[PDB]
Amino acid sequence: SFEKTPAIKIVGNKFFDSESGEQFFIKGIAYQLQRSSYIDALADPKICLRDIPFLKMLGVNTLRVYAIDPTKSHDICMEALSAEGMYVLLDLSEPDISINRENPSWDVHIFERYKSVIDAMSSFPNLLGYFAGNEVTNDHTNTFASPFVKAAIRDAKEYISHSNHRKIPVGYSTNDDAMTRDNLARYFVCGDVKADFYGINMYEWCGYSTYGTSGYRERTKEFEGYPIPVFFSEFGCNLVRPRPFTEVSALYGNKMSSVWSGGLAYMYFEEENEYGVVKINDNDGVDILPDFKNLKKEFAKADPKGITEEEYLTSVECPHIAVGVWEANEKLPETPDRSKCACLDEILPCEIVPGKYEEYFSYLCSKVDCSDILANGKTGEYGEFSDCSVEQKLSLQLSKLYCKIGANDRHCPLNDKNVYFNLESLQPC
Ligand SMILES: OC[C@H]1O[C@@H](O[C@@H]2[C@@H](O)[C@H](O[C@@H]3[C@@H](O)[C@H](n4cc(COCc5cccs5)nn4)O[C@H](CO)[C@H]3O)O[C@H](CO)[C@H]2O)[C@H](O)[C@@H](O)[C@@H]1O
Ligand SMILES: OC[C@H]1O[C@@H](O[C@@H]2[C@@H](O)[C@H](O[C@@H]3[C@@H](O)[C@H](O)O[C@H](CO)[C@H]3O)O[C@H](CO)[C@H]2O)[C@H](O)[C@@H](O)[C@@H]1O
């Protein structure tokens, strides 16, 4: 039963409860355990059922989860959250399978990860939304990563659209770099592809600050009339401790509640970073920390004045390119084609099984033309096989070199144990 969590839907720039028609405001906390690769607390009933009672005491209605294991079951924890009126915002990526801001790609490997998460989690009515990226572009030196994230948003939305699932919204979580924030916000709603919602990881309010002095007033004026729901995907500057969380009073007050859809505190678990509200002891029990009571008290006082769906019902230009400032082309990479790329596994004479990549690409791309695997988010030029996996891309170039030599003797021209001649290439997509 998910009776206590009706699906949330988006209308204009606001969230609404699909049954009652009341505006939904996020009162959230980040919930993600790390090791001393990722840990999936929502796949382990003994963990999630320990913490839900404490999450209930805090008075949250939403969790942000950064990584799940899509091969494991999540119905016990998701149903337990639903029984306390709690929703989940979920990142599709994980640390080892993400759009790399230093060398961005949108490819079959990352897209399959996103699809796997979507197929694991879309059956739950309390899945609020998916993030297609988190702080990919984070300063003026890597703005060319953003077209790859926009392609990911497009393709995740289309995959969801063509599935039998509820049309769960797909958005983006960004940082708060002064030089890039306005351009990033405009970019993710420009042209033909738009984020469904926009989260900012917001740490401007430290200690006993105010609406005016924190920067919250200027941020609120910047985002007034923004066409999609906007919220703080993280908050909780820890400069002054114990964190009073007085930003919460501002966030759900009358000035900010007309613009923002709430926010999520960072975070539940203490992990030697002074950001937790509880610490898990050596006996796996929950020790409440000094921040807990302040967040609890602040969420309890928060009473956002929203508007109902009925009374509410009653193309934007992409930022121009400027060298060293904004370098994200409007033109996006194509949808990764799993079948086309899988055909390379069948037909290529020379293959490589998954430091080595940099050396091998450097070597092979001085002997053959690697344009067909290059992807340039600045110029909007995306090679024909730039959507394939890194090993497929490498295999293509090795095979091109093999055919260029033309010895035709099954000896692939690269000395490495991972290289092998593909016997399927001989069998006459
Ligand atoms: O796509 C951009 C990058 O993604 C990276 O993986 C990503 C990973 O780094 C990120 O880590 C999160 C991490 O960034 C986040 N976190 C939050 C904070 C608080 O920051 C306080 C501040 C300090 C200074 C100013 S504000 N610090 N870390 O905590 C989360 C839960 O513990 C973590 O999941 O979680 C993502 C989702 O799963 C992965 O997509 C990849 O590893 C990179 O290669 C890639 O470039
Ligand atoms: O500079 C790049 C860096 O920006 C970070 O966001 C900053 C905020 O950290 C900063 O926050 C506070 C001040 O606005 C406020 O007046 O005082 C407190 C200290 O008492 C500051 O911490 O404000 C600036 C400007 O609005 C923000 O850009 C991002 O979080 C980070 O991702 C980025 O790397």
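Here Swiss-Prot sets the residue numbers for chain A, with the shown residues being 29-64, 78-355, 364-403, 409-482, 489 in order.
Per the header of the entry, the method used was X-ray crystallography, 1.7 Å.
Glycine too: its Cβ is placed from the backbone N, Cα and C atoms.
According to Swiss-Prot, the feature active site, proton donor maps to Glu176. Residues near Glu176 (mutagenesis position) in space but far in sequence (CB under 8 A, at least 6 apart, same chain), listed by position: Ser214, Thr215, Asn216, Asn242.
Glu275 (mutagenesis position) falls within a strand when secondary structure is assigned with DSSP. Listed in sequence order, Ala58, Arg105, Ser214, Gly240, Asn242, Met243, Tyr244, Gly304, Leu305, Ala306, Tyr307, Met308 are the same-chain residues at least 6 apart in sequence whose CB falls under 8 Å from the CB of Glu275 (mutagenesis position). Sequence annotations record features per position, and here Swiss-Prot assigns active site, nucleophile to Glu275.
Of all Cβ atoms in the shown protein chains, 17 besides its own fall within 10 Å of the Cβ of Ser139 ((1,3-beta-D-glucosyl)n 1 binding site). Positions annotated as (1,3-beta-D-glucosyl)n 1 binding site by Swiss-Prot, on the basis of a curator's inference: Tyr107, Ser134, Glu135, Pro136, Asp137, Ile138, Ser139, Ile140, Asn141, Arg142, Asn175, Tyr307.
Counted within 10 Å of its Cβ, the other Cβ atoms near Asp217 ((1,3-beta-D-glucosyl)n 2 binding site) come to 18, all protein chains included. Taken from Swiss-Prot, the feature (1,3-beta-D-glucosyl)n 2 binding site covers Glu176, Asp217, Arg222.
Of all the Cβ atoms in the protein chains shown, 14 others lie within 10 Å of the Cβ of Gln62 (mutagenesis position). Under its mutagenesis annotations, Swiss-Prot gives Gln62 to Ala the following note: Slightly reduces catalytic activity.
Annotation of the published mutagenesis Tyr107 to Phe or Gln in Swiss-Prot: Slightly reduces catalytic activity; the original residue is retained in the structure shown. Within the same chain, residues at least 6 positions away in sequence whose Cβ sits under 8 Å from that of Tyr107 (mutagenesis position) are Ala58, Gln60, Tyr79, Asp132, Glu135, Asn175.
Taking all protein chains in view, 21 other C-beta atoms sit within 10 angstroms of the C-beta of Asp132 (mutagenesis position). Where Swiss-Prot documents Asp132 to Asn as a mutagenesis experiment, the accompanying text is: Slightly reduces catalytic activity.
Record note (Swiss-Prot) on the mutagenesis of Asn175 to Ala: Abolishes catalytic activity. Reduced to three states, the DSSP call for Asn175 (mutagenesis position) is strand.
Per Swiss-Prot, mutagenesis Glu176 to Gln is noted as: Abolishes catalytic activity.
Around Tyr244 (mutagenesis position), a 10 Å sphere centred on its CB holds 18 further CB atoms from the protein chains shown. Under mutagenesis, Swiss-Prot gives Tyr244 to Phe or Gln with this note: Moderately reduces hydrolysis, and causes a 10-fold reduction in transglycosylation activity.
According to Swiss-Prot, the mutagenesis experiment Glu275 to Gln carries the following note: Abolishes catalytic activity.
Quoted from Swiss-Prot for the published mutagenesis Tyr307 to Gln: Moderately reduces catalytic activity.
All protein chains included, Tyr474 (mutagenesis position) registers 14 other Cβ atoms within 10 Å of its own Cβ. Quoted from Swiss-Prot for the published mutagenesis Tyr474 to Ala: No effect.
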Discussion item. The deposited coordinates stop at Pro403 and pick up again at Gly409, leaving 5 residues out. What Cα-Cα distance does that leave, in Å?
Written reply: 12
Worksheet, complete the sentence: Integer Å value for the Cα distance linking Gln62 (mutagenesis position) with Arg222 ((1,3-beta-D-glucosyl)n 2 binding site) is 29
Item to complete: Provide the number of Cβ atoms within 10 Å of the Cβ of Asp137 ((1,3-beta-D-glucosyl)n 1 binding site), excluding the reference atom itself.
Response: 9
Worksheet, complete the sentence: Whole-number Å distance separating the Cα atoms of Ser139 ((1,3-beta-D-glucosyl)n 1 binding site) and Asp217 ((1,3-beta-D-glucosyl)n 2 binding site) is 20
Response to the item:
Among the recorded positions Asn175, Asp217, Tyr244, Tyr474, the ones with a Cβ under 6 Å from any atom of ligand 2 are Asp217, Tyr244
Worksheet, complete the sentence: One should report the C-alpha separation between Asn141 ((1,3-beta-D-glucosyl)n 1 binding site) and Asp217 ((1,3-beta-D-glucosyl)n 2 binding site), rounded to whole angstrom, as 19
Response to the item:
What remains of the recorded positions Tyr107, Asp132, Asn141, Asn175, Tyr244, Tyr474 after requiring a CB under 6 angstroms from ligand 1 is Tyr107, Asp132, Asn141, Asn175, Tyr244
